[PDB]
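Visitor: Below you'll find the structure I mean.
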Amino acid sequence: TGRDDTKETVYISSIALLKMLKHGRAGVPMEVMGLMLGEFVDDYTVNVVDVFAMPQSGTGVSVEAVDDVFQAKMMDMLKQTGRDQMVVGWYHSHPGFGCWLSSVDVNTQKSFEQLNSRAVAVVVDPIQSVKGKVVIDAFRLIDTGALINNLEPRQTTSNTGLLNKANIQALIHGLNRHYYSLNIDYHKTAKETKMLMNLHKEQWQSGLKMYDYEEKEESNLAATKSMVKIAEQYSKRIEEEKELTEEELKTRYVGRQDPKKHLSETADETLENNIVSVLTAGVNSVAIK
Amino acid sequence: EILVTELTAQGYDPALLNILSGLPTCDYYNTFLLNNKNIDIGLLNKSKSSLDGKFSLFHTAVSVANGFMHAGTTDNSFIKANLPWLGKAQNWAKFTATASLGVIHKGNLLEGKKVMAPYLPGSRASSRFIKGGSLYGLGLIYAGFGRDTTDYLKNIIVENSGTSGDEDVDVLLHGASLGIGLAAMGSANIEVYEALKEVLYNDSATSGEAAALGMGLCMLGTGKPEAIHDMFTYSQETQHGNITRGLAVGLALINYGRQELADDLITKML
Amino acid sequence: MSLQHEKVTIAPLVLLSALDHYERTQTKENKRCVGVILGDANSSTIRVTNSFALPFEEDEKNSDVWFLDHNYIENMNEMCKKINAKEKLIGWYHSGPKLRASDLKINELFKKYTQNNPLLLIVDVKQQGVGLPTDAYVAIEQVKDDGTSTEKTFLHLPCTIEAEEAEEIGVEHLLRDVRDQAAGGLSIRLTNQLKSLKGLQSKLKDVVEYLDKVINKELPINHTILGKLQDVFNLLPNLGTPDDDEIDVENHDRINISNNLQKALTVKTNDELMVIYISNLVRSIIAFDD
């Protein structure tokens, strides 16, 4: 038998993820890059412990814009701090385009694949990470010959995975003609969770701190008026709401957005807002003196 | 197992103690299946046409599926129907096809070694997968019946438990550890517990998870406190996700029927 | 050096990175990871974007004896420009649970390379604090008017965070918690309301026992602390003020809005009560017909 290649999932430590985002957005739209320091263990886990950035160029990515001289100095800096392991590949950030390897990027990747076969290329989209999703996808070159022999099915053996394809168009061209994409899981520790979830010093300063009570009166005025308009609209609707076919009523007597529903959202927000506010006043007034 | 030792000293006929082994009783089940099994061989062809063999995921579905459909009596129809089609596959798709033979030929104790014989390590060397997947398929054959089989599978494990292990070795060692698990299922072999503990401590890619499952099967129901803690701890020790999953569920096997004596581990696992 | 400061803003990356570097020097038990701190300053708000390890040895016998590898710091800074040419020394982090008095002597060494007084950012690795797991100091030298000599001392500044939007969503992506210490619905802010009051208790306890410690165990009578304490009382209400009577009138106002809002919700659900009855009413006929 030969060597069989099979699924992997690239686990981007919490550290690694922030650095790529920080370095990549900051340098966008000029292309950003850097090496991924980490370790491969297992046969299903690429674990990227850290990344750093290699110096930007206005030739963007190139095979000779990788720059090994800078790589070597950087490696010795990690060596003296006892953090060097194994460079597990390279990442680069396309600006506002999708995750797909460019033709040039294929040859950049071909170089790192010689040095370690388990090397990945991680393509980042930073201007698209300001949604509620962070858009990052991973690729790893597969032998052109292997694709001829139908060895893309080989890469999904021994699990159902979480297989899904987040992007096509240039992606599915490059997969077909070069690569096997990887899904992305995140590693983080229980320490790191607590660091991430904590984002305020005002955690204990937000139910003793209050907003000006003129602002609250303005808010109650605004809220009550809004629901007064929605009630007139509702009242026009509910003069009927009694004939056959719901859908006919929704058109005819506007139940376009349902003024019942609309009033419920508005009612509930200001009602909940006032209970906190009164409770803050009453805590401070009685407790402090 | 404790009951037969007593009946011998109460004084009983050896006919009865043959039954209590279950080897006669398995054969009676074999017969019933030999005669009446109604299987669609044309359905197997239509699926064969639709699901390609060089397409590895597709090949697995079929091997498994037909293995269940023909399960119970040794049927060589699957092999002959799909005779070029099997060889097209490799990697774990070819691993499954070998071990699927033991689903089809499940039971068949008399012929147990014999039918799986050309796929045995030391009579096959073409692939690492076939060599491992026979041991697993041999384990299904003696699943619940492998009192003899325990030693034969264990020889291979102890030979391979001194290795640091190769990826060639891992595929052989993996099927050994699943197979011996079934063979030694609920027989409380501490020999097997020890043997597979050393495999887990090799830290091998596929074999550590396969060893973890095998211990839980053998030592089903015992609730041994050494085994419970050692495996609970090892999940942090290992750095492979496969291996981590295998330990967690192997503790399940061990706390079978132990209800609230097992409460304590559950609380910790959650 | 900037002698003007107000706040310290911290990027999330900084905290996490010092915890990573800490475990990979394998430091514990008064051997504490110390690396350089990188970011923007000449700004009252110290904005810390990044941090990196230095080769550092801490002796546990004496912490006044330490090793710092000065040569490395210049080389590393040239590679910081490669990443981004707007990162410079603005201090150094400590990884320990709290402030040491050997930290004042350490701070001296980073003055040489900073255009700003050097920052001490304590990145805890046990993640204590009821706000952020970071304390912040900057070293200031001043005359003390209490009849004691000129000190260099670490004076506290607030801690805040400035997070890039790009990075922040990574925090949300990573985090699978639905958040109970940050705003949400009524119940969520009801916890936030109780949480703040319980935070005040803990903070209020520490002052009382500090005051006991001063006049029996003889800790310095520090006028600057106690002056802010005098202003706590002067800014503290007194019962029988027409301002605190207006609070009663203002309570009536928002509660009444809740009272009408509560009625409004009750009306709307009674429309759905009747709807469902009309749905049952039709479905009697359909059942009977079958």
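Here chain A follows Swiss-Prot for its numbers: 18-306, in order, are the residues you see.
If you check the header, you will see the structure was determined by electron microscopy, 6.0 Å.
Here the Cβ of each residue, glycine as well, is placed from N, Cα and C on the backbone.
Per Swiss-Prot, Zn(2+) binding site is recorded for A:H109, A:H111, A:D122, and the stated evidence type is sequence analysis. Sequence annotations record features per position, and here Swiss-Prot assigns domain 'MPN' to A:27-162. In Swiss-Prot, a published mutagenesis experiment is listed as A:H109 to A, annotated Stabilizes ubiquitin pathway substrates; when associated wirh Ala-111. In Swiss-Prot, the entry for natural variant A:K208 to Q states: In strain: NRRL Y-53. The structure shown retains the original residue. Here the residue is the original one, but Swiss-Prot notes a natural variant at this spot, A:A239 to T: In strain: NRRL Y-53. For the natural variant A:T262 to S, the note given in Swiss-Prot is In strain: NRRL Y-53.
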Visitor: Applying the rule Cβ within 8 Å of the centroid of the Cβ atoms of A:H109, A:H111, A:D122, what extra residues of the same chain belong around the Zn(2+) site?
Guide: A:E48, A:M50, A:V78, A:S110, A:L118, A:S119, A:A138, A:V140
Visitor: Go ahead and report the DSSP secondary structure tallies for the domain 'MPN' (A:27-162): helix first, then strand, then coil.
Guide: 42 helix, 43 strand, 51 coil
Visitor: Among the recorded positions A:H109, A:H111, A:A239, A:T262, state which ones have a Cβ less than 8 Å from a Cβ of chain C, giving them in sequence order; state 'none' otherwise.
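Guide: Out of A:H109, A:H111, A:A239, A:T262, none lie under 8 Å of chain C.
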Visitor: If you measure from the CA of A:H109 (mutagenesis position) out to 10 Å, which recorded positions from the list A:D122, A:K208, A:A239, A:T262 are inside that radius?
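Guide: Correct set: A:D122.
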Visitor: State the Cα to Cα distance, in Å, between A:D122 (Zn(2+) binding site) and A:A239 (variant position), rounded to an integer.
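Guide: Roughly 56 Å, rounded to the nearest whole number.
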Visitor: For A:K208 (variant position), which DSSP three-state class applies?
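Guide: SS state of A:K208 (variant position) = helix.
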Visitor: So among A:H111, A:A239, A:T262, all listed as recorded positions, which is physically nearest to A:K208 (variant position)? Use the C-alpha atoms.
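Guide: So, of the listed recorded positions, the one sitting closest to A:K208 (variant position) is A:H111.
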Visitor: Roughly how many angstrom lie between the C-alpha atoms of A:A239 (variant position) and A:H111 (Zn(2+) binding site)?
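Guide: With the alpha carbons as reference points, the distance is 46 Å.
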Visitor: What is the separation, in Å, between the Cα atoms of A:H111 (Zn(2+) binding site) and A:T262 (variant position)?
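Guide: For A:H111 (Zn(2+) binding site) versus A:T262 (variant position), the Cα atoms are 52 Å apart.
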